[PDB]
Structures are given as C-alpha cells and as structure tokens.
Amino acid sequence: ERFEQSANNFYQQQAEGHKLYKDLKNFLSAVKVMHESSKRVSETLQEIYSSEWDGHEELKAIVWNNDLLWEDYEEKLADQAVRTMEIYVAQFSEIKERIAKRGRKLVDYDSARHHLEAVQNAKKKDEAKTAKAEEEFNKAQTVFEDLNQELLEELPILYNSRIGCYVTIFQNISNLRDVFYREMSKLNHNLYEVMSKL
Amino acid sequence: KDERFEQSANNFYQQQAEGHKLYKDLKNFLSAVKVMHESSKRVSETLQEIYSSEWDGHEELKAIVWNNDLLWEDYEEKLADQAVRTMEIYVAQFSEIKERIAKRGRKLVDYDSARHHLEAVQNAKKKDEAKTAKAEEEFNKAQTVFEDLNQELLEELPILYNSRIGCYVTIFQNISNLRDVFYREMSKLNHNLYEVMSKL
C-alpha cells in the first residue's frame, strides 16, 4: 500500500522525465536542422555575391561567425540540457532494478521465515540443522532490511528532486538563448549593412 | 553577334540556376523555422503540464507559451511573403525567357537551312530558273525573323541579369529586418521564462 503508491510516484516521475527528455532531444535536433538550413543559405549568398563587390570580406566573416554560433549553441544545449536530462533519467533504470531486487530479497526473507517456523516446530524432534535455519533467516532479514531501509529513504528524495532539475535545465536553456539571440542580433545588423553597400 | 548572345545566354543560365537554388534554400529555411516552431510548442506543452496551477507564475507561463506561439507564427507568415514569395515572383520570370531562347534557336535553324538551300538553287551550274525570287523571299524572311528575335534578347537578358542584384539586396534586407524584431521579441520572452522558472 505505502510502497505501491510511492512506486506509483516514481513511475509518474519516470514517465514525466521521459517525456521531457524526449522533448528536449527533439528540440536539440530541430536546432541542428535550423543550423543546417542557415548554413546553406549563407553559402548560396556567399556564392551569388561577387568577390569584386565591396563587403565580400565582411560577408565571409558573417558566414563564418553565423556557423560558430550555431555550433556553439548546439554543443552547449547538448551538454547543459540534453546530457543533464540523460544524467537525470539514468537514475530511473537503476531504481527500476533496485525495485526488482527488493521484490526478490523479501521473497527470500519470507521463505526463510516460512522455513524457520518448521525447523523449530520440534522440541527434541529437531536434529543438527536448527542453528543453520536461524543463521539463514538472519542473513535473509539483514539483506532485506538494508535494501528496503535504503530504498525507503531514496525514492522520496528522488521524487522531491524533480522540480530542481527542471528548474536547472530551463534556466540553462534561457541563458544560452539569451546569449545566442544577442550574438545573432549583431550579425543580423552586419548582414543588413553589407547588403546596403551593393 | 550570336556571340554577345552566347555571353548573355551564359549569364542568364548562371542567374536562373542561382535563383532556383536561393529559392530552394529559402523554402527549406522556412520549413526549418516551422520545425523549430513545432519543437518549441511541444516543449512548452510538457512544461505547462508539469507546471501546476497551484503555483505562482502559472498564469505568466501560460502567456509566455501563448505569445511565443504568436511570434513564431507571425515570423513564419512574414518570411513566407517577404523572402519565399518574393523569390517566387522573381524566378517566375525565367519561364518566358527560356521559351523565348529555345524559340530563338529554332529560328536560327530556319536561318542556317535557308542559307544552304538558297546556295544550291543559285550557283552558276547552268540550270538557273527565271523565277527563284521564291528562295530569295523565304531566306530574306528567315534572317529578318531570327535577327529581330536575337536582337530582342540582346536587350532583355542584360536588363534582367543585372536585376539579380536588387532582388538579393531586397530579400536579405527583408529577412534581416524581420529577424531583428523576432530576436528582440524572443529575448524578452526568454527572460520572462527565466524569471518564471526561478520562482519555482
């Protein structure tokens, strides 16, 4: 009951992180498509503009700086948004497995329970294998107490981390975009001036 | 003669291939804007879903996402009219031109055959005919028909060739002007977003 709804918490958390991660991944790669299409255009432009015409050199530098700006914007997005999501969502495969192993080690603890009520149900009916049962149950309890006690504190910590990570991620994007726009703005002006000189 | 023509025809073929290509990269560019638009919309919808109406900034976020969407849209409509359809009006002039040049090639074939079939008829091999004013009337007509047309094009092609410069200026100044507002509006929204997320 307490778990099943907490695990329930963790799954909605997983599905949500996974939808976000996917959306970010799509965005990155729309940035690459936007980059690509801008590179093609400035090359056609670089071609249709004669090397004799004034500003042909400044045109060369715009095409170049356009590119270094897309590349840099793309790279930083990949680190600061996509990779950060990947670090974040990796936590979910580890936990899915930790919950798989907690489902087992409690089946063991319960059978080493089942087995020690039927080795000790024997006052003088028991032989040698009596402390071997008590040692077993104790190893099955310590195994499950660690995994469950450590799992019981870890899930909610992880659930509560979700907002901080979304916040870090979206400020990182805004910072990158802020700079990218400002820089692109300068080049946009330079582009107009070069053209105005034909 | 058909050699100022050749250079003018060269020039035109460069211009036409240029316009076709720029036209394509401009259309492609607009696709990619739409792809960005889309991808951003999908990002902001997941963010809206995550963002609780029980939270401060929720309404402002609903406006960011909203205006964000009107910007992309406006920008797309305007790139369409000012860059893509501006090129469409421009490259479209190339149909008439290409059909007039293909037509001027036929008429120079009308010329070249006339020159041949006048020269057999006429040439002192003792079978002259009192009335081949008829090979004269035709092959007079062939040359005046081809020379006029050849002439027309020698006037049109440079006028049109040279106009490529204004088109390119126009189109890139349009885009540049458009980008200027778009970056500035996008910046504001990008800040609001930064602020709206830093309250969480």
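Chain A uses Swiss-Prot numbers throughout; the residues present, in order, are 41-238.
Any Cβ shown, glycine's included, is placed from N, Cα and C.
In Swiss-Prot, the entry for mutagenesis A:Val81 to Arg states: Abolishes dimerization and membrane binding; when associated with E-214. The structure shown retains the original residue. Residues near A:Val81 (mutagenesis position) in space but far in sequence (CB under 8 A, at least 6 apart, same chain): none are found.
Record note (Swiss-Prot), mutagenesis A:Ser214 to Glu: Abolishes dimerization and membrane binding; when associated with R-81. The unchanged residue is displayed. Counting only residues at least six positions away in the same chain, no Cβ atom sits under 8 Å from the Cβ of A:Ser214 (mutagenesis position). For the recorded site, A:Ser214 (mutagenesis position), the DSSP three-state label reads helix.
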